[PDB]
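First comes the structure, then the notes that go with it.
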Amino acid sequence: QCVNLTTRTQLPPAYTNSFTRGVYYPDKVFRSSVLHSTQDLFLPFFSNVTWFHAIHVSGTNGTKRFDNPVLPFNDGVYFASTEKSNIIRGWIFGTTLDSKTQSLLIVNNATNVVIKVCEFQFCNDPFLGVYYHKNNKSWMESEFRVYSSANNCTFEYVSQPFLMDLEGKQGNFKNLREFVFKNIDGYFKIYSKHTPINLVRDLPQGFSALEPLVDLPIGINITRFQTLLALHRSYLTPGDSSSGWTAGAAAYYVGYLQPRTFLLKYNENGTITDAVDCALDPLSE
Amino acid sequence: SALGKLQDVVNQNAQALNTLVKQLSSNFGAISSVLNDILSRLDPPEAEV
Amino acid sequence: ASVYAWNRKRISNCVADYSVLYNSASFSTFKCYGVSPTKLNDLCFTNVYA
Amino acid sequence: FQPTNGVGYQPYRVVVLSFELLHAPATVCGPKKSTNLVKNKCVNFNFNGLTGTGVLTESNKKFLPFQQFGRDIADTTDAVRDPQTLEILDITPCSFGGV
Ligand SMILES: *[C@@H]1O[C@H](CO)[C@@H](O)[C@H](O)[C@H]1NC(C)=O
Ligand SMILES: *[C@@H]1O[C@H](CO)[C@@H](O)[C@H](O)[C@H]1NC(C)=O
Ligand SMILES: *[C@@H]1O[C@H](CO)[C@@H](O)[C@H](O)[C@H]1NC(C)=O
Ligand SMILES: *[C@@H]1O[C@H](CO)[C@@H](O)[C@H](O)[C@H]1NC(C)=O
Ligand SMILES: *[C@@H]1O[C@H](CO)[C@@H](O)[C@H](O)[C@H]1NC(C)=O
Ligand SMILES: *[C@@H]1O[C@H](CO)[C@@H](O)[C@H](O)[C@H]1NC(C)=O
Ligand SMILES: *[C@@H]1O[C@H](CO)[C@@H](O)[C@H](O)[C@H]1NC(C)=O
């Protein structure tokens, strides 16, 4: 069900600064009140990341900003999305995305999460579909035109079914989801952290320690990835499969990790409460 | 900051002990630092070396 | 399945307990080829075709 | 498969179980054994890959839900969580000294 979307103007992306974020637990070792100094892949402090926009307001005279470019994957991605209506709904990590090599498919659709590893023939603009009704007032996930064909697969994974909100709430953003995707030694270790937020603009300041989530042994050569957003096709916008789709309101930040030394500070329970950089300023060094 | 020397002596002793302890996790030109893995995953001559 | 339509049963991500096959009394042939059936409890594999 | 033929013209359901090693990390393997929890004695322990020698007391160091091992300011093994039961132990070498 590949369909090339239209009515989407171009605009240079913005760049928001990351205020001391992107510190995860390097290992599974317990330390209480220890100023341990580790060396691993992290995000440099006070470094600005690309701010991809996704909004559709009446002020926008036909822009329909729906960004999902095929971003590179050097060593890691500090994926952080400020959603309020659950727009960011999966990732399409891969290597070639032309039905020749395998690609890690992590998509949390309406029922549950399906971490599938198979050879897929992806389209040029993958997305999900949620259709709104005026009779029973229920948002339903209908379109699943991510890929077009399957092949001989490999280790997959499913989970128990559940139901999310799926409602276009109004107001500022109320959730923040951080992720770190590293891939070394055939291990796609994923970190996660969910903290509340009451902001409507660029990533807030603070500090959080991302905990390990999954260590799927997939063994791929992922070097280029993309995002999986979702539209809001409703009764308002008319047209066809190519024109007449809404975009809601969301935004996701994408950063890149670099090898640099960090000085961690473990608390009296085992949770990292503060950390300092080594190569930022003379006082930091 | 009145008893500086009494604290400095203890600090130097603690640093010396910490360095002596940390000098056990060095390769010193060998394959690894753990002796049992060296004597298990290697032939007798190179293990003894 | 049939002889010309042999369906494979590729299975992974499990704990294979081989101590139930040869400790049975309902087979006729157990001619393993160079796998040491009594030693399969200490060898790890990636995929097990069936 | 008429039920009147000999012993050489009957169905024989044959399985062709095979094994092979790829470049991906192994995810299917055989089972493992476990011994009893003999504490308060200088014994040799091997839980999940680490070795050592010393008594295994029952301390109160609370680990994180995902953390498994435990060290100190000297970067040495001090407390390992039991795999079977979620009980944080404590590793301390037994008596040693001069006479
Ligand atoms: C979308 O455009 C690309 C490039 O022009 C083309 O290869 C692809 O076939 C198009 N999609 C469909 C569904 O035709
Ligand atoms: C933002 O990052 C980009 C990286 O290409 C670059 O323009 C510069 O480092 C930053 N600019 C500003 C204004 O923060
Ligand atoms: C969500 O994905 C699961 C797994 O493939 C599938 O069984 C289910 O039908 C999907 N739900 C929707 C609404 O597409
Ligand atoms: C809601 O209404 C739509 C539009 O007729 C219909 O397709 C759908 O089945 C309805 N769902 C329920 C649960 O009534
Ligand atoms: C899947 O099929 C392709 C082409 O037939 C083959 O090269 C590959 O080894 C198969 N197995 C995989 C990708 O695990
Ligand atoms: C550490 O854990 C103890 C035990 O519950 C708790 O009382 C204390 O507040 C914790 N320290 C924090 C959260 O900084
Ligand atoms: C393992 O089994 C024992 C009983 O045989 C039980 O007490 C223990 O809780 C089990 N461990 C886990 C992690 O389920």
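The numbers used for chain A are those of Swiss-Prot, and the residues that appear cover 14-298, in sequence.
Each Cβ is built from the backbone N, Cα and C atoms, and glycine gets one as well.
The local packing around A:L18 (variant position), expressed as other Cβ atoms within 10 Å of its Cβ over all shown chains, amounts to 15. Reduced to three states, the DSSP call for A:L18 (variant position) is coil. One natural variant named in Swiss-Prot is A:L18 to F, and its note says In strain: Beta/B.1.351, Gamma/P.1, 19B/501Y.
In sequence order, A:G75, A:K77, A:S256 constitute the residues six or more apart from A:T20 (variant position) in its chain with CB-CB distances below 8 Å. One natural variant named in Swiss-Prot is A:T20 to N, and its note says In strain: Gamma/P.1.
Under natural variants, Swiss-Prot gives A:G75 to V with this note: In strain: Lambda/C.37. Its Cβ taken as reference, A:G75 (variant position) is surrounded by 8 other Cβ atoms within 10 Å in the chains shown.
What Swiss-Prot says about the natural variant A:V83 to A is this: In strain: Omicron/XBB.1.5, Omicron/EG.5.1. Neighbour count (other Cβ atoms within 10 Å of the Cβ, all protein chains): 14 for A:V83 (variant position). Under the DSSP three-state reduction, A:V83 (variant position) is assigned to coil, being neither helix nor strand.
Swiss-Prot gives this note for the natural variant A:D138 to Y: In strain: Gamma/P.1. Under DSSP, A:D138 (variant position) is assigned to coil, being neither helix nor strand in the three-state scheme.
According to Swiss-Prot, the natural variant A:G142 to D carries the annotation: In strain: Kappa/B.1.617.1, Omicron/BA.2, Omicron/BA.2.12.1, Omicron/BA.2.75, Omicron/BA.4, Omicron/BA.5, Omicron/BQ.1.1, Omicron/XBB.1.5, Omicron/EG.5.1. Of all the Cβ atoms in the protein chains shown, 17 others lie within 10 Å of the Cβ of A:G142 (variant position).
Take the CB of A:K147 (variant position) and look out to 10 A: across all protein chains shown you find 8 other CB atoms. Recorded in Swiss-Prot as a natural variant, A:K147 to E carries the remark: In strain: Omicron/BA.2.75.
In this structure, A:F157 (variant position) belongs to neither helix nor strand by DSSP; it is coil. According to Swiss-Prot, the natural variant A:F157 to L carries the annotation: In strain: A23.1, Omicron/BA.2.75.
Secondary structure from DSSP puts A:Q183 (variant position) in coil. Per Swiss-Prot, natural variant A:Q183 to E is noted as: In strain: Omicron/XBB.1.5, Omicron/EG.5.1.
In Swiss-Prot, a published natural variant is listed as A:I210 to V, annotated In strain: Omicron/BA.2.75. Sequence-distant contacts of A:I210 (variant position), defined as residues of its own chain at least six apart whose C-beta falls under 8 angstroms from its C-beta, comprise A:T95, A:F186, A:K187, A:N188, A:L189, A:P217. Under DSSP, A:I210 (variant position) is assigned to coil, being neither helix nor strand in the three-state scheme.
According to Swiss-Prot, the natural variant A:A222 to V carries the annotation: In strain: 20A.EU1. Here A:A222 (variant position) comes close to A:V36, A:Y37, A:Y38, A:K206, A:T284, A:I285: these same-chain residues lie at least six apart in sequence, with C-beta atoms under 8 angstroms from its C-beta. Secondary structure at A:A222 (variant position), taken from DSSP and collapsed to helix, strand or coil, is strand.
For the natural variant A:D253 to N, Swiss-Prot gives this note: In strain: Lambda/C.37. The structure shown keeps the original residue. Sequence-distant neighbours of A:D253 (variant position) (same chain, 6+ residues apart, CB-CB distance under 8 A): none. Secondary structure at A:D253 (variant position), as computed by DSSP, is coil.
A natural variant is reported in Swiss-Prot for this position, A:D253 to G, and the note states: In strain: Iota/B.1.526.
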(request) Using C-alpha atoms only, work out the spacing between A:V83 (variant position) and A:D138 (variant position) and round it to an integer in Å. (result) 10
(request) Would you mind reading off the Cα separation of A:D138 (variant position) from A:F157 (variant position), to the nearest angstrom? (result) 12
(request) Based on Cα distances to A:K147 (variant position), point out the closest of the variant positions A:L18, A:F157, A:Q183. (result) A:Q183
(message) Give me the count of other Cβ atoms within 10 A of the Cβ belonging to A:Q183 (variant position).
(response) 8
(request) Given the variant positions A:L18, A:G142, A:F157, state which is nearest to A:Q183 (variant position) when distance is taken between Cα atoms. (result) A:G142
(request) List the variant positions A:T20, A:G75, A:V83, A:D138, A:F157, A:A222 whose Cβ sits under 6 Å from any atom of ligand 3, in sequence order. (result) A:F157
(message) What does the structure give for the C-alpha distance between A:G142 (variant position) and A:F157 (variant position)? Integer Å is fine.
(response) 6
